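First up is the structure itself, then whatever we jot down about it.
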Amino acid sequence: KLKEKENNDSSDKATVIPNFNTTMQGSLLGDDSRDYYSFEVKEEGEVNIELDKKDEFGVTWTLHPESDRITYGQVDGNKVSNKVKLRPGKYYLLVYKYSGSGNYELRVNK
Ligand SMILES: [Ca+2]
Ligand SMILES: [Ca+2]
Ligand SMILES: [Cl-]
């Protein structure tokens, strides 16, 4: 039932994802085109970031460490996904749209 917290349009205002394997609900309607999130890895491992589109629109995501290591989501229909091996540290996850408007769910699986 966890929801994003606007305004979250910059990493300094990112919505904390408190835990792995936890669904975050958000929306990118109208001129809300960016939702920043953050999370912390405590033990090195593979993380599977999964965005589920609840409406058809053009949305993806970009991951980078708080530390040019950058990872992009891979769009496949109504899922935008990737698997990346991450070391302990804090990470920023920018969910942003490139067309249209809609609702989504986000998980950082581990
Ligand atoms: Ca939003
Ligand atoms: Ca936002
Ligand atoms: Cl962990």
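Sequence positions for chain A are given in Swiss-Prot numbering; the residues included correspond to 1006-1072, 1076-1118, in order.
Determined via X-ray crystallography, 1.4 Å.
The backbone N, Cα and C atoms fix where each Cβ goes, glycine too.
Features of the protein shown, as given by Swiss-Prot:
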- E1009, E1011, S1032, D1037, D1040: Ca(2+) 5 binding site (BINDING)
- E1011, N1013, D1014, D1037, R1039, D1040: Ca(2+) 6 binding site (BINDING)
- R1039 to A: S3b fragment has 2.3-fold increased affinity for collagen (MUTAGEN)
- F1062 to A: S3b fragment has 2.4-fold increased affinity for collagen (MUTAGEN)
- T1067 to A: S3b fragment has 10-fold decreased affinity for collagen (MUTAGEN)
- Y1080 to A: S3b fragment has 12-fold decreased affinity for collagen (MUTAGEN)
- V1088 to A: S3b fragment has 2.2-fold increased affinity for collagen (MUTAGEN)
- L1102 to A: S3b fragment has 5-fold decreased affinity for collagen (MUTAGEN)
- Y1104 to F: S3b fragment has 12-fold decreased affinity for collagen (MUTAGEN)
- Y1104 to A or S: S3b fragment has no collagen binding (MUTAGEN)
- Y1106 to A: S3b fragment has 40-fold decreased affinity for collagen (MUTAGEN)
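Positions of Swiss-Prot features highlighted on the structure.
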residue : record                : DSSP (3 states)
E1011   : Ca(2+) 5 binding site : coil
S1032   : Ca(2+) 5 binding site : strand
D1037   : Ca(2+) 5 binding site : coil
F1062   : mutagenesis position  : coil
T1067   : mutagenesis position  : strand
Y1080   : mutagenesis position  : strand
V1088   : mutagenesis position  : strand
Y1104   : mutagenesis position  : strand
Under 8 Å by Cβ from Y1106 (mutagenesis position), counting only residues of that chain that are 6 or more apart: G1063, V1064, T1065
Listed mutagenesis positions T1067, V1088, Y1104, filtered to Cα within 10 Å of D1037 (Ca(2+) 5 binding site): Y1104
Euclidean Cα distance (Å) for gap endpoints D1076 and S1072, 3 residues missing: 9
Listed recorded positions with Cβ under 6 Å from ligand 1, out of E1009, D1037, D1040, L1102, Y1104: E1009, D1037, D1040
Neighbouring C-beta atoms (10 Å sphere around the C-beta of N1013 (Ca(2+) 6 binding site)): 21
Top Cα neighbour of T1067 (mutagenesis position) in the set of binding-site residues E1009, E1011, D1014, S1032, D1040: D1040
Cβ neighbour count within 10 Å of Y1104 (mutagenesis position): 16
